[PDB]
Amino acid sequence: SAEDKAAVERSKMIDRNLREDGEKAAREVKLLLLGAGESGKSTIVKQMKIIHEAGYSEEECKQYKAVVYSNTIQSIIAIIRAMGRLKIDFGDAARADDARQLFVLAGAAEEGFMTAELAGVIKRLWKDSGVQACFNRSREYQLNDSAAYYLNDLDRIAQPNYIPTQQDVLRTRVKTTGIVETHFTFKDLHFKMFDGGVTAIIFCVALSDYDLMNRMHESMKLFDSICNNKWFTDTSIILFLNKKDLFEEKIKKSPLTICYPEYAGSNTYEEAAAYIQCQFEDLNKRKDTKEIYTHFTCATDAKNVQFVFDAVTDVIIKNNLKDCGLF
Ligand SMILES: Nc1nc2c(ncn2[C@@H]2O[C@H](COP(=O)(O)OP(=O)(O)O)[C@@H](O)[C@H]2O)c(=O)[nH]1
C-alpha cells in the first residue's frame, strides 16, 4: 500500500535482534484449514501453490490428465443416474443409446480415459435438454461443482494432445485421506498450511450448500464447536464464506428460507449473504474477547483468493506475530 499499518506493527518486533543472523531468520505462521467436505479447502491449498510457489509444471499437469477424465466421467454419470431417480426423460429419445453407451464405455475401462467415441457420447448427452433440466435440479442429488466446468470444455479436453491447464488441475477433485500439509512464503512469512494450537484457522463454508439433513446447519455446528473451543482462544478465527459465485447464481431462483425458515429479508445476494454471515458469527460466545474475520470468497478465482489472502495476512501480522517463532 502506502503507509501500511501491518508493516508498521511488524517493524516493532525486536526478537530478531536476539539471534545472530536474525534478519535472515524465518518467521513461521501455522494455518489450520477446516470445514465440511466440498467447502473448498483443497482448492485454497492449490491456489497457494499457484499464486505463491511454482504452480504446476507441464509434467505435473500431464499426471492430472486421467483425473480430469475421471472427474468428467463421474459428473455426467451422476447426472444421467439422477434422471432415473427424478423421472426425467431425455429431450431426444435417441440419447438413451448414448446413455447406455456411456455405461458400456466406463464399465470396460479401469481408469479415466478419453476417446472421440466417448467425447461424442458425452457432448450429445450434455447438450440434451432433458439432461440439462436434470443438471439444473442438482440440489436434489449429489453433483460435484466442477461438473459444468469440464463438460462445457469437452472439445478442448478431448483433443488428442490435451495437457491440462492450471485451472484444470485446480478444478480437479482428488481423494486425500489424512492430513495435507503445504509450505509457502508470502510477505516474508513462512506459512505451514494444514488441511478433512496454532496461529490461525481458516474455516471454509460452501455458501451454495444452503438449498441442498441441512448441510449449512452441519457447517454451523462444526464452526460453533471450533470457534468456541478453548484450544483456540488465542487463535485468529478466519471465516471463508466460499462459492460466492455459485451462491450469487442460486439465490436468483432459490430462496434462503429453504435453509433458514425464519428468514424474512429479500432473496438477493446482498441480503441473503449478510444473513448467513450473521448466523455464523453469532455462534461466537466470546464476542467481547474474540473477533471473527469473515471474507466472501471464490476459491477457484485466483484474483479473489490473492486479494483475500492478502487481507488475511495483514490481520495475522497486526495481531499474531508475537506468537510466531523464528527458525
Ligand atoms: N464455482 C466454485 N467452485 C468451487 C469454489 N471453491 C471450490 N470449488 C469447487 O468445489 C469442489 C470442492 O472443493 P474442494 O477444494 O475439493 O473441497 P474440500 O473437500 O473442502 O477440499 C471442487 O470441484 C472445486 O473446484 C468456488 O468458490 N466456486
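Swiss-Prot numbering applies to chain A: residues 6-200, 202, 217-232, 240-354, in that order.
Quick check of the header: X-ray crystallography, 2.6 Å.
Cβ atoms are placed via backbone N, Cα and C, with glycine included.
Long-range neighbours of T181 (Mg(2+) binding site) (same chain, six or more residues apart, CB within less than 8 Å of its CB): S47, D200, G202. The DSSP secondary structure for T181 (Mg(2+) binding site) is coil. Summarising the annotation, Swiss-Prot assigns Mg(2+) binding site to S47, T181 and lists experimental evidence as the type of evidence.
Counting every protein chain shown, 19 other Cβ atoms lie within 10 Å of the Cβ of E43 (mutagenesis position). Swiss-Prot gives this note for the published mutagenesis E43 to A: Mildly impairs receptor binding; mildly decreases basal and receptor-stimulated GDP exchange.
Among the sequence features in Swiss-Prot, the mutagenesis site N149 to I is noted as follows: Inhibits interaction with RGS14. Does not inhibit interaction with RIC8A. DSSP assigns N149 (mutagenesis position) to coil in the three-state reduction, outside any helix or strand. Long-range Cβ proximity for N149 (mutagenesis position), meaning a same-chain Cβ under 8 A and a gap of 6 or more residues, is found for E43, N76, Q79, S80, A83, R178.
Annotation of the mutagenesis experiment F189 to Y in Swiss-Prot: Increases basal GDP exchange rate; no effect on receptor-stimulated GDP exchange. The Cβ of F189 (mutagenesis position) lies under 8 Å from the Cβ of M53, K54, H57, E58, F196, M198, each of which sits 6+ residues away along the same chain. For the recorded site, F189 (mutagenesis position), the DSSP three-state label reads strand.
Packing around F191 (mutagenesis position) is summarised by its Cβ count: 16 other Cβ atoms lie within 10 angstroms of its Cβ, all protein chains included. Quoted from Swiss-Prot, the note on the mutagenesis of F191 to Y is: No effect on basal GDP exchange rate; mildly decreases receptor-stimulated GDP exchange.
For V332 to A, Swiss-Prot lists a mutagenesis experiment annotated as follows: Increases basal GDP exchange rate. Sequence-distant neighbours of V332 (mutagenesis position) (same chain, 6+ residues apart, CB-CB distance under 8 A): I49, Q52, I56, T324, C325, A326.
For the mutagenesis experiment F336 to Y, the note given by Swiss-Prot reads: Strongly increases basal GDP exchange rate; mildly decreases receptor-stimulated GDP exchange. The Cβ of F336 (mutagenesis position) has 23 other Cβ atoms within 10 Å, all protein chains considered.
What Swiss-Prot says about the mutagenesis result for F336 to A or C is this: Increases basal GDP exchange rate; mildly decreases receptor-stimulated GDP exchange. For the recorded site, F336 (mutagenesis position), the DSSP three-state label reads helix.
Under the heading of mutagenesis, Swiss-Prot lists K345 to L and annotates it as follows: Mildly impairs receptor binding; mildly decreases basal and receptor-stimulated GDP exchange. With a 10 A radius on its CB, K345 (mutagenesis position) counts 16 other CB atoms from all the protein chains.
Once the 14 residues left out of the deposited model between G202 and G217 are set aside, the two flanking Cα atoms are found 17 Å apart. Candidate mutagenesis positions: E43, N149, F189, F336. Those with a Cβ under 6 Å from ligand 1, in sequence order, are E43, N149. The Cβ neighbour count for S47 (Mg(2+) binding site), using a 10 Å radius and every protein chain shown, is 21. Counting in whole angstrom, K345 (mutagenesis position) lies 14 from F336 (mutagenesis position) by their C-alpha atoms.
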